[PDB]
Number of protein chains: 2
Amino acid sequence: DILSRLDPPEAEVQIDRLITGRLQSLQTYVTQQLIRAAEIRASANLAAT
Amino acid sequence: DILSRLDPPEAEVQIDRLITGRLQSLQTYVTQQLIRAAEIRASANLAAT
């Protein structure tokens, strides 16, 4: 709908905002999965011992 | 190249787009190093034991 109702020069501006938000969300997700996996690893290490 | 084919009022807008990206990339580098150092630290703590 963003494009469907506009030219390229005018749509690229909005699509870059959408891209910025959606990339920020994915970085937040991946950083928290990295922090949460190091906590699961310390627990599996205790289980092995 | 932005300081050679743009006047100062137009080169600010183009320099800020680079500043934002490079800051993002540097800060991603610094987060992943904290997460990797916290893992090297536990290995060295096991080696000391």
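By the numbers in Swiss-Prot, the shown part of chain B spans 979-1027.
So this one's electron microscopy, 4.0 Å, going by the header.
Backbone N, Cα and C define each Cβ position, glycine as well.
While the structure shown retains the original residue, Swiss-Prot records the natural variant B:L981 to F with this note: In strain: Omicron/BA.1. On its own chain, B:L981 (variant position) has B:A989 as residues at least 6 apart in sequence with a Cβ closer than 8 Å to its own Cβ. In three-state terms derived from DSSP, B:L981 (variant position) belongs to neither a helical nor a strand segment and is classed as coil.
Here the residue is the original one, while Swiss-Prot reports the natural variant B:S982 to A with the comment In strain: Alpha/B.1.1.7. B:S982 (variant position) has a Cβ environment of 6 other Cβ atoms inside 10 Å.
Where Swiss-Prot documents B:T1027 to I as a natural variant, the accompanying text is: In strain: Gamma/P.1. Sequence-distant neighbours of B:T1027 (variant position): no residue of the same chain at least 6 apart has a C-beta under 8 Å from its C-beta.
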According to DSSP, collapsed to three classes, what secondary structure does B:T1027 (variant position) have? coil
